[PDB]
Amino acid sequence: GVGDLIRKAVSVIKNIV
Amino acid sequence: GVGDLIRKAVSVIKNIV
Amino acid sequence: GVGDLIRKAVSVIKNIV
Amino acid sequence: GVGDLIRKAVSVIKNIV
Amino acid sequence: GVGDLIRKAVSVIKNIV
Amino acid sequence: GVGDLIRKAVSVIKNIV
Amino acid sequence: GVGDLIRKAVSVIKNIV
Amino acid sequence: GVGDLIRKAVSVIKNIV
Amino acid sequence: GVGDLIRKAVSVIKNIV
Amino acid sequence: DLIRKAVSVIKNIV
Amino acid sequence: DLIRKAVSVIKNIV
Amino acid sequence: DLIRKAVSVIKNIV
Amino acid sequence: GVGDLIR
Amino acid sequence: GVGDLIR
Amino acid sequence: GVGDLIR
Amino acid sequence: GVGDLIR
Amino acid sequence: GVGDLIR
Amino acid sequence: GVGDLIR
Amino acid sequence: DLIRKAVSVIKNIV
Amino acid sequence: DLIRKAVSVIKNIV
Amino acid sequence: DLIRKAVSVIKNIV
Amino acid sequence: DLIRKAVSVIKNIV
Amino acid sequence: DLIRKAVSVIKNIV
Amino acid sequence: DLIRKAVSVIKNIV
Amino acid sequence: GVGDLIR
Amino acid sequence: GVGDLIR
Amino acid sequence: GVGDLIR
């Protein structure tokens with residue numbers, strides 16, 4: 001819109017043994 | 001809209017043994 | 001809208017042995 | 001000053017019929 | 001000053017019919 | 001000053017019929 | 001961690017006459 | 001970590017007369 | 001880490017007379 | 001009959 | 001019958 | 001019958 | 001609709 | 001629609 | 001539509 | 001260690 | 001270690 | 001270590 | 001004696 | 001004695 | 001004695 | 001009369 | 001009379 | 001009379 | 001003013 | 001003003 | 001003004 005701000009942070013981990 | 005702010009943070013873990 | 005703020009934080013864990 | 005924070009949000013509406 | 005923060009958001013509407 | 005932050009957002013609407 | 005927030009503000013004064 | 005935020009502000013004064 | 005943010009602001013004054 | 005039907009609708013979501 | 005039907009619609013999403 | 005039908009539509013998304 | 005404004 | 005404005 | 005504006 | 005998974 | 005996965 | 005995966 | 005000793009350790013700090 | 005000693009260690013810091 | 005000693009270590013810092 | 005008049009002023013706004 | 005008048009002013013705005 | 005009048009002014013805006 | 005500091 | 005500092 | 005500093 002007008003002056004909007006968006007932040008996204010994602011972390012994924014898969015340990016298979 | 002006008003001056004909006006959005007923040008998202010996600011973490012996922014899968015340990016399979 | 002006008003001056004809104006939103007924050008989301010999520011954590012998921014699955015330990016399978 | 002030191003570490004201050006200020007937030008202002010304003011909305012005005014005028015419907016004339 | 002030192003580490004200050006300021007945010008302003010404004011919305012104005014005029015419907016004339 | 002030192003490390004200051006300023007944000008301004010403005011919206012204006014005029015519907016004349 | 002996930003979505004954490006930390007704020008610190010400090011002021012020190014020493015007047016010696 | 002994931003989506004973390006940190007803010008620090010410091011002020012020091014020494015008047016010697 | 002992932003999407004981290006850090007801000008530091010410092011001010012020091014020494015008046016000797 | 002000058003203006004048989006007149007209608008106004010206003011929606012403001014803020 | 002001058003203006004048989006008149007209609008106005010206004011939507012403002014902010 | 002001068003103006004049989006008149007219509008106005010306004011959409012503002014901000 | 002029908003709105004009269006005179007100022 | 002039908003709007004009269006005179007100023 | 002039908003809008004009259006006179007200023 | 002010793003983990004058996006069958007799906 | 002010793003992990004057996006069959007899917 | 002010792003990991004067996006069959007899919 | 002097939003597997004004399006088996007050990008698993010999992011630490012999750014979030 | 002097939003596998004005398006088996007060990008697993010997992011550390012996740014997030 | 002097929003595999004006398006087996007070891008796994010995993011460290012994830014995020 | 002060595003120092004007839006001495007004055008000090010300190011203002012700190014934080 | 002050595003120093004008839006002495007004055008100091010300090011203003012700190014932070 | 002050595003130093004009839006002495007004055008100091010300090011302004012710090014931060 | 002008149003300030004004496006000795007350290 | 002008049003400030004004496006000795007260190 | 002008049003400031004004496006000796007260190």
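Including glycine, each Cβ sits where the backbone N, Cα and C put it.
Listed in Swiss-Prot:
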MUTAGEN   D:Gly1 to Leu  Loss of amyloid fibril formation but no effect on membrane disruption activity against bacterial mimetic membranes (DMPC:DMPG). Displays a significant increase in amyloid fibril formation; when associated with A-7
MUTAGEN   D:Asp4 to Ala  Decreased amyloid fibril formation
MUTAGEN   D:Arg7 to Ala  Loss of membrane disruption activity against bacterial mimetic membranes (DMPC:DMPG) and strong increase in amyloid fibril formation. Displays a significant increase in amyloid fibril formation; when associated with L-1
MUTAGEN   D:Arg7 to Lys  No effect on membrane disruption activity against bacterial mimetic membranes (DMPC:DMPG) or amyloid fibril formation
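Locations of recorded Swiss-Prot features on the structure.
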| residue | record | Cβ neighbours (10 Å) |
| --- | --- | --- |
| D:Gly1 | mutagenesis position | 16 |
| D:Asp4 | mutagenesis position | 14 |
| D:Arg7 | mutagenesis position | 13 |
Between D:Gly1 (mutagenesis position) and D:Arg7 (mutagenesis position): CA-CA distance (Å): 15
Three-state secondary structure, which DSSP defines for D:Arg7 (mutagenesis position): strand
Interface-adjacent mutagenesis positions, chosen from D:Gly1, D:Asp4, D:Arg7 when a CB lies under 8 A of chain C: D:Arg7
